[PDB]
Amino acid sequence: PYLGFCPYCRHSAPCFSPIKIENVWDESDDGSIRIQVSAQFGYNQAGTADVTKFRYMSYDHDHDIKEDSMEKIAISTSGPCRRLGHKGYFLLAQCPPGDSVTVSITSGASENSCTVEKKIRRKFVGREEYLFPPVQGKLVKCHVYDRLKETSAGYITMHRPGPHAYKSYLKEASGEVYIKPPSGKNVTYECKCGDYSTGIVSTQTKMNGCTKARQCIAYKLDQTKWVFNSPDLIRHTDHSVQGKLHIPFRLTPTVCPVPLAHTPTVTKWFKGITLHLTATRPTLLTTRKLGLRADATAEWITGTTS
Amino acid sequence: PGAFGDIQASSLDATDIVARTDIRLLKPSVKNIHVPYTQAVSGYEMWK
Amino acid sequence: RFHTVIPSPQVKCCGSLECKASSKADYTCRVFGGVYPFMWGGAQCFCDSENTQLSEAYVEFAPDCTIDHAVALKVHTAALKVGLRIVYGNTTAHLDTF
Amino acid sequence: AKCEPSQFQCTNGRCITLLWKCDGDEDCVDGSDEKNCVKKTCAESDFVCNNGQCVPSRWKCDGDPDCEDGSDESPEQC
Ligand SMILES: [Ca+2]
Ligand SMILES: [Ca+2]
C-alpha cells in the first residue's frame, strides 16, 4: 500500500497523495467503472480482509500504515457514485457521465482526494439508447463488472518497495551531516562524499567528509509490504516479479434489458415501403436488400419521422 | 500506431505479444519523480 | 485496447544504466541523465549530474480485454452446409448435408 | 542570452524553474532557495525550537540537541 504523485489533490495543483489513481476501466455495459488505487481497500493494517476498512501509506515522518473506515471514502465523477465494491488496490462504482473521475477521502485532518482527467460516457448496450434500462423489454447479452469481489478479472504484478528517502530521514550539522532515524529502526544509509560510502545504522551517526544533506540518502529495509509497479515509487535494485494479485470485479457476460420502441407502422406501395418511426431516444435503423448486392444502410433515428 | 492491430498476439493469454504504438518517453522534468510519456490513441479503440 | 504498463523507473545514483532490451511488447525504454528525482520524502540520489534514470514502458492487454478482444481472422472459401427436411409420400426425414 | 528556462541559475551550474526558489527546498548545492525566501513557522509535522529552528518532530526529546538552541532536549519536559 504505497503512495503516488497524483495529478490533482484537494488543490487542483498536482501533489503527492495516499490514494493516487493508477488506471481506470469502463468497458461495462451499465456504466460501472473499475478503479485501481494506490491505497489498499478492504484489508486491515495486517493484511487480512477486514472489509470495513482500508490501509494506505503514511503522510508523516515515517512510512507506517494507517487505517480508516470505508465511509470516509467517496468515488465521485461529475457527482457522487454508488460505490459497488472494493478490494485491495481496486475500487468499483457506477458513476454518472463526466469528464473526469475522482476518488476522495474526508477525514477532516486527513481530507485528501485524487483525480485523473478521464472521459467517461453514458454508454448503452443494444440498438436503442436509453437513460435507464427499461422494465419490460428484450434481454440481450451484455457485460458488467461482477459485484462479487472474489471474482478474478486478471492479475497485476508487483514488486518490493525501493528507497523512500525522507528529507527528515537525514540530518545536517551546521556544516556537517548526520543520519538521525528513530530509536531502534534499522536504517540503511548511503552517501558519496569524496567517494562512495554506505552503512546500516540504528542511531544517530556522524558522517565523515559530508557537508550538505543533499549529499546523502537513507532508507530502512522495510520490504514486509509489497508495492505495485506504479511509477511514483522507485523500484528496488531487484525488480523481479513478487507473486501477483487477482484483479477483482471480473468482467462477466450476463443479460441486460433493452427497450423496444413502438413497432414502426409500415406503409405498402409499388416496390417501396414507408416506415413511420417513433422513438424518443436515438434508435438505430438498419435496412438491407436480400439481393445480389446488399445496398445496406444505417441511420440513427430520433423522435418521430418517416 | 494509431490503427487497428497496434497490439497483437497469438492468443490473449499468450506471452507472444508484439506491438507498435509510437510509445516514446520524454526526459523527466518535474521535481517529483515522474515518467511523462505519450502514445497514439489505442488503435483498437480508434477503430471502435 | 492495450494497457501501457510503466514499471517504476530504475534509478542509479553514481553511473549510467544500460537499456537492456526485453521481449515485452513494444519495449522502447530510454535512459536519461540529470534526473535527480524527488519522492514524497525527498531526493532519492547521492549526487547531482552523476545520477541517471532509466524509464521503462511496454504494453499488455488490459484486464477487460478478456471479453472485448477483436479476433482477427483470415477467410477462405466457405463450404456450404444445409439442414434439409425431406418428405416423400407418407415417409419423411430430416438431415444435414455439407 | 538566458539559459533554457530564462530564469535564475544557482552557482552549482544548473538553472532552476523560479517557482522552486521559495518552495521550502533547495535544489542546488549552493545557497539558492530558503536563503532568499520567506518561511512560516514549522509545520504540524515539525517542532518549533526557541531559536525558531524547525526540526523533525520524532527527533524532539530524543537525547541529542538537534537545533542550535537545543530547545528539542529538556529532561524536565522530555
Ligand atoms: Ca526548491
Ligand atoms: Ca534531538
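So for chain D, numbering is Swiss-Prot's, and the shown residues are 31-108, in order.
Using N, Cα and C of the backbone, Cβ positions are placed for all residues, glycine too.
Residues or ranges marked as domain 'LDL-receptor class A 1' in Swiss-Prot: D:31-69. The list of residues near the domain 'LDL-receptor class A 1' (D:31-69) in space but at least 6 beyond its ends in sequence, with Cβ under 8 angstroms from a Cβ of it, is empty.
Shown in sequence order, D:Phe77, D:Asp96, D:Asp102 are the residues of the chain, 6+ apart in sequence, with a C-beta less than 8 angstroms from the C-beta of D:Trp89 (mutagenesis position). Under its mutagenesis entries, Swiss-Prot includes D:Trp89 to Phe or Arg with the note: Complete loss of entry of Semliki virus into the cell.
Annotation of the published mutagenesis D:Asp92 to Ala in Swiss-Prot: Complete loss of entry of Semliki virus into the cell; the original residue is retained in the structure shown. D:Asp92 (mutagenesis position): 18 other CB atoms within 10 A of its CB, across all protein chains.
Residue environment of D:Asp94 (mutagenesis position) contains 13 other Cβ atoms, counted within 10 Å of its Cβ in all protein chains. In the three-state DSSP scheme, D:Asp94 (mutagenesis position) is classed as coil. According to Swiss-Prot, the mutagenesis experiment D:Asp94 to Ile carries the annotation: Complete loss of entry of Semliki virus into the cell.
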For the domain 'LDL-receptor class A 1' (D:31-69), the DSSP residue counts stand at 8 helix, 4 strand, 27 coil
Taking D:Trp89, D:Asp92, D:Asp94 as the mutagenesis positions, those within reach of chain C by Cβ under 8 Å are none
